[PDB]
Amino acid sequence: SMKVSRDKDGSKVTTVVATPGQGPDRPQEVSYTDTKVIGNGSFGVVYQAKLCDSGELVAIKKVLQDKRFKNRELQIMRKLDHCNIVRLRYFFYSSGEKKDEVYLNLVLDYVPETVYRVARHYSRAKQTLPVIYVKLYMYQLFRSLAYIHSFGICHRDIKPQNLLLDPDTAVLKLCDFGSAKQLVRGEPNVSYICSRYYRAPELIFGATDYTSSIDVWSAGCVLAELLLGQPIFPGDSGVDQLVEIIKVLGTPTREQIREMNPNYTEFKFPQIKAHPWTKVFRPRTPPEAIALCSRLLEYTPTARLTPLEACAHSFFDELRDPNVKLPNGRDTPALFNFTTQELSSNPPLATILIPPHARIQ
Amino acid sequence: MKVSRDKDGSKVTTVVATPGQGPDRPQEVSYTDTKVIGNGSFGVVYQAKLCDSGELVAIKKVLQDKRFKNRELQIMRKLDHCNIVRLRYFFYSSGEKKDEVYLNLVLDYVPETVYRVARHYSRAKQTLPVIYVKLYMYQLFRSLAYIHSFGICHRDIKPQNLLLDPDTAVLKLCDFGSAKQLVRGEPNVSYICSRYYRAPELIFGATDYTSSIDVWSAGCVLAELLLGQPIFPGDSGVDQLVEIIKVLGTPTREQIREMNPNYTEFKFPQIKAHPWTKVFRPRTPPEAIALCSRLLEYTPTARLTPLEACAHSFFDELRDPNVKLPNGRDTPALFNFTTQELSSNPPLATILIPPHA
Ligand SMILES: O=C(NCCCCN1CCN(c2cccc(Cl)c2Cl)CC1)n1c(=O)[nH]c2ccc(-c3cccnc3)cc21
Ligand SMILES: O=C(NCCCCN1CCN(c2cccc(Cl)c2Cl)CC1)n1c(=O)[nH]c2ccc(-c3cccnc3)cc21
């Protein structure tokens, strides 16, 4: 149930009773106004709303609630709490008119800009994002990936559209968990998740025994795109993307084929040697960034870096410099305030992750 | 290849090329005015003018694997159809050092494609006249009925692969880099076919699919020409399935077993079947809506064969003896069927070939 009303200046206000996203189930009286639609598609409509009291802007994801099972995104969103993940403030159920169908509303943090929109503005002006921002956005994504992977939850849809950016604070928050799912060894999963360009080779080969490493490949496809100004593995068909992968990574050996999809889909590829990774990017592309891309874009899924090992890479050493700042003057966002839940994949990696200056009493 | 010029400063290339059809008899062919008309993945496709007849030709220059012969070349030499681009000659050449051998496919030049025309009416916010939808869909179905008679599946039907001669209204199928003979028992890769036009069994990851995936891709083109935009869009396979469930409704458990028998272990929301007539514009012809409902079916076997599509009531205006092109010309070749074409259903010749043929 929701109560529609107006203010005393004629502005219209919706008042619902929602459950906090985290903490005890103590229902709340939330009132929002200025409801604009900010894009839809497949799952439903995502609105933007202004809270009546604090004046904060928020997003509302309105999807149709299956009366069978509870919504999977809601259950994963309620388990998460990370600074680089969009926060679920409240959630409530409602309807439209009749339909006799139940809609689930997800009240989440509003973030003005996305990685996809930032990378385009630079691409449309024939320019590249400053590397300091490439380091910051990739590191924060790798931090969020290490957090959800510690729960076995794979995002299964890492694309620049799903990475939100506050341009003032350079804070990146991973969003859209409608494709996320806990991956248990031995259980099969669908091979048609993840958007194009950023699908892992084992996903193109239709494997159902993939791990959380498919997020690492998609993250490497984001880093390579921000460095190249365009997608590194483009293509309309799965055949088209695999050609561009062999163009850079080289022809996968029969062992690398077995490690991706052991089914061996029975296809013979053209033999092309390994494109020297340095020749792929611009001249002044940092060498450590080229090294990180090759360590993330590997055929063998087990050979790719874990999200925690990616954060400790030498490419992010500048973000650990104690004098590092944003170009606009402010400090960097929280980068070293990990949790024990976060280091659980490799606690000894904290020696590199938290740098000498962050351990000062 | 012997590069040379003329006497007016034009530059002329002369190679020794084997005709695609007929017997192997390398010819001394010469062409000029070579321009790049697109590339991506396979290689660059050029355009040139034959030095004799002045005929425009398209040259597909891919790289040749020294192991196996090119599958696209062996398929090109077997095909000869009025609605398929013709491989006139083919020859090998290099490019600097590399030590790598390229294969050049001299194909017919056709100025327009279905994509460039359909993208354009949509930009002007107008729909393609149904007469051109009938002419283009029928010629595509005739080409699929031909290649399916040899068991060859195109596996990449999209408007960008449907060439168009705007004067003669002739449609020609091109790009067979994903073509392959589908034999029962042997599996096939599931990552062929472009987005928007992939069959449902392809997105589920099936390897036991048939040539009916071309019929689904054909149905996705017909619905696009009636709507003015892709009917099943989406950046992911999950997003494409949703747009399919919105239209076709939730597939039953028997339909899932016929698509991908593996059952990829997913639960989908239960949405009722969107009435097909409420998907298109109001004045959309009913026989076009009925034809779409018989092409975009979940179970691959329940989709119309490319021959049974040519006999549909939607194409009845094409068999009227007084039909003409909007520009005044006559309709191109539509009824000169061969025994190879009608092998999938010979009794369909009573409907396919009208009295005045
Ligand atoms: O996008 C946000 N801010 C950008 C300002 C509006 C301009 N955008 C342009 C880009 N666009 C977009 C991008 C990709 C897919 C889709 Cl379907 C859309 Cl519509 C969103 C609107 N979000 C925000 O501030 N909190 C959020 C919480 C959840 C989601 C989300 C995103 C995707 C799926 N599910 C939930 C998004 C936001
Ligand atoms: O394309 C043809 N004519 C249209 C020319 C101009 C019309 N537009 C011009 C621009 N173009 C374009 C733009 C960007 C990229 C690409 Cl790739 C393209 Cl095509 C779209 C059409 N072809 C023709 O006449 N005989 C052929 C034989 C084989 C093939 C072929 C093509 C690809 C793969 N395999 C076979 C193509 C033709």
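Using Swiss-Prot numbers, chain B covers 26-382, in order.
Heads up, the Cβ atoms here are built off N, Cα and C, so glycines get one too.
Database features (Swiss-Prot):
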ACT_SITE  B:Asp181  active site, proton acceptor
BINDING   B:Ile62, B:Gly63, B:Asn64, B:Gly65, B:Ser66, B:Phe67, B:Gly68, B:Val69, B:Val70, B:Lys85  ATP binding site
DOMAIN    B:56-340  domain 'Protein kinase'
MUTAGEN   B:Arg96 to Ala  Prevents the phosphorylation of phosphate-primed glycogen synthase
MUTAGEN   B:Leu128 to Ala  Abolishes activity toward AXIN1
Looking only at B:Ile62, B:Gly63, B:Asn64, B:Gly65, B:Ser66, B:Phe67, B:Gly68, B:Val69, B:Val70, B:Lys85, which the record lists for ATP, tell me the maximum pairwise CA distance in angstrom. 14
Apart from B:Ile62, B:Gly63, B:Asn64, B:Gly65, B:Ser66, B:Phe67, B:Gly68, B:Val69, B:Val70, B:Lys85, which residues in this chain have a Cβ no more than 8 Å from the mean position of the Cβ atoms of those residues at the ATP site? B:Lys86, B:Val87
May I ask which of the recorded positions B:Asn64, B:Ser66, B:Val70, B:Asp181 is closest to B:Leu128 (mutagenesis position) if we compare their C-alpha atoms? B:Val70
Where does B:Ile62 (ATP binding site) sit by DSSP, helix, strand or coil? coil
Cα-Cα distance linking B:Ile62 (ATP binding site) and B:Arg96 (mutagenesis position), given in Å to the nearest integer: 23
Is any of B:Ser66, B:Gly68, B:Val70, B:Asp181 (recorded positions) within Cβ reach of ligand 2, i.e. under 6 A, and which? B:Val70
Cβ within less than 8 Å of chain A, restricted to recorded positions B:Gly68, B:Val70, B:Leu128, yields none
Between the Cα atoms of B:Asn64 (ATP binding site) and B:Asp181 (active site, proton acceptor), what distance do you get, rounded to the nearest Å? 17
Most crowded position, judged by CB atoms within 10 A, among B:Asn64, B:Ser66 as binding-site residues: B:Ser66
Have a look at the recorded positions (B:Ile62, B:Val70, B:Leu128) and report the one with the fewest Cβ neighbours inside 10 Å. B:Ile62
Count of other CB atoms lying within 10 Å of the CB belonging to B:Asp181 (active site, proton acceptor): 24
Under 8 Å by Cβ from B:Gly68 (ATP binding site), counting only residues of that chain that are 6 or more apart: B:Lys85, B:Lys86, B:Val87, B:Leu88, B:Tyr127
Would you count the other C-beta atoms found within 10 angstroms of the C-beta of B:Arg96 (mutagenesis position) for me? 16
How long is the line from the C-alpha of the residue listed as 'active site, proton acceptor' to the C-alpha of B:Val70 (ATP binding site), rounded to the nearest angstrom? 18
Could you find out if DSSP has B:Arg96 (mutagenesis position) as helix, strand or coil? helix
